[PDB]
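Encoded as structure tokens, the structure appears first; notes follow it.
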Amino acid sequence: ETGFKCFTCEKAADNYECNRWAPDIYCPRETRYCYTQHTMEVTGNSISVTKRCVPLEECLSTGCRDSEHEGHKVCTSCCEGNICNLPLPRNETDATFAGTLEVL
Ligand SMILES: *[C@@H]1O[C@H](CO)[C@@H](O)[C@H](O)[C@H]1NC(C)=O
């Protein structure tokens with residue numbers, strides 16, 4: 001891999017909007033991981049998506065939590081790897097800090 005790069009977006013409506021308009025640029029210096037936060041209805045529909053290049057300290061609170069807003073949950077993940085944060089986390093299992101199966 002060359003450098004560090006993530007899908008990035010601030011408060012996009014869904015994964016399509018986030019990824020389709022994500023700039024093809026490298027991460028800011030002193031970031032190493034790709035972060036994703038997905039606010040969704042518990043029934044499934046996306047409400048908001050934020051994706052960022054981050055340091056380690058932003059990746060220590062992953063999982064799906066209940067929102068103060070009734071009927072919403074917030075799922076947060078992080079990953080290591082070039083543009084690794086293409087998907088969205090939707091459940092506790094995938095709302096985690098992990099690598100990918102690109103290279104077995
Ligand atoms: C995962 O999230 C979806 C969101 O629609 C939900 O339907 C499902 O109950 C959740 N849990 C599991 C174990 O899949």
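Please read every residue number as a count from 1 along the shown chain.
Keep in mind that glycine also has a Cβ here, set from the backbone N, Cα and C atoms.
Per Swiss-Prot, these features apply:
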{"type": "DOMAIN", "residues": "4-98", "note": "domain 'UPAR/Ly6'"}
{"type": "MUTAGEN", "residues": "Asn45 to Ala (Swiss-Prot position 88)", "note": "Abolishes binding to LRP6"}
{"type": "MUTAGEN", "residues": "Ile47 to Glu (Swiss-Prot position 90)", "note": "Severely reduces binding to LRP6"}
{"type": "MUTAGEN", "residues": "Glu68 to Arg (Swiss-Prot position 111)", "note": "Increased binding to LRP6"}
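The candidate set comprises the mutagenesis positions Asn45, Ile47, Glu68. Of these, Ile47 has the most other Cβ atoms within 10 Å.
Cα-Cα distance from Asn45 (mutagenesis position) to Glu68 (mutagenesis position): 17 Å (rounded to the nearest whole number). According to DSSP, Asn45 (mutagenesis position) is assigned to coil rather than to any helix or strand. Note: the CA-CA distance between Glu68 (mutagenesis position) and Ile47 (mutagenesis position) rounds to 14 Å. In the three-state DSSP reading, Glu68 (mutagenesis position) counts as coil. With DSSP classes pooled into helix, strand and coil, the tally for the domain 'UPAR/Ly6' (4-98) is 10 helix, 36 strand, 49 coil.
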